[PDB]
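S.K.: What follows is a single structure, and I will ask about it in a moment.
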Amino acid sequence: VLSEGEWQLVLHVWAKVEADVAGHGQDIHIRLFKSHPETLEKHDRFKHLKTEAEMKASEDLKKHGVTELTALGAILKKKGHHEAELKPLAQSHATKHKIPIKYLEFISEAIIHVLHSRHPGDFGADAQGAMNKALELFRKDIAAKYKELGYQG
Ligand code: HEM
Ligand SMILES: [Mn+2]
């Protein structure tokens, strides 16, 4: 459980993401793909992009990042009361994309990295701790929904 003050820090930095959702989503994917190339495999639509500049020039990848971050933002804004938003996400990611929980850890790391790279003055230790707790809650709750659908994270 997050305190009200922790949620406020999460949403404070999230408003900064919302000033440029597409750019943040591009940076998060590029970091994710570089740190963990097997995650680029899971994105079988983008597996073929060879360089950072090709990745940045992909309109489809940019649009996909906005779709992803929009769903995450909608979840974060519910401050843990996110069953209705999380359930369809768990359904698609368990039964179609087949994204293990470890890959959600990988993208959580990339989110933290990009947020600290772009917003260090609004993303110090306490804000990082709050965002880490909110992403941990997200991963814990989606893992439980994964199991309800069969097959483990
Ligand atoms: C912050 C966590 C994530 C959120 C909120 C998220 C959200 C979404 C949303 C909203 C879609 C479109 C609708 C859907 O199919 O559910 C989507 C599609 C997808 N996501 Fe995620 N996602 C997350 C993490 C990941 C990770 C970690 C991977 C893979 C390593 C991943 C791989 C995919 C793929 C492969 C698709 C569909 C792409 C296509 O149509 O080609 N997602 N995601
Ligand atoms: Mn993605």
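Swiss-Prot numbering applies to chain A: residues 2-154, in that order.
Structure method, as recorded: X-ray crystallography, 1.6 Å.
Backbone N, Cα and C define each Cβ position, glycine as well.
Quick paste from Swiss-Prot:
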BINDING   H65  nitrite binding site
BINDING   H65  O2 binding site
BINDING   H94  heme b binding site
VARIANT   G122 to A  In metmyoglobin
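Mind mapping these onto the model and telling me what they sit next to?
M.R.: DSSP classifies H65 (nitrite binding site) as helix under the three-state reduction.
Non-local contacts of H65 (nitrite binding site) by the CB criterion (under 8 A, 6+ apart in sequence, same chain) comprise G26, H30, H44, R46, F47.
Other Cβ atoms within 10 Å of the Cβ of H94 (heme b binding site), summed over all protein chains shown, number 21. For the recorded site, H94 (heme b binding site), the DSSP three-state label reads helix.
In the three-state DSSP assignment, the secondary structure recorded for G122 (variant position) is helix.
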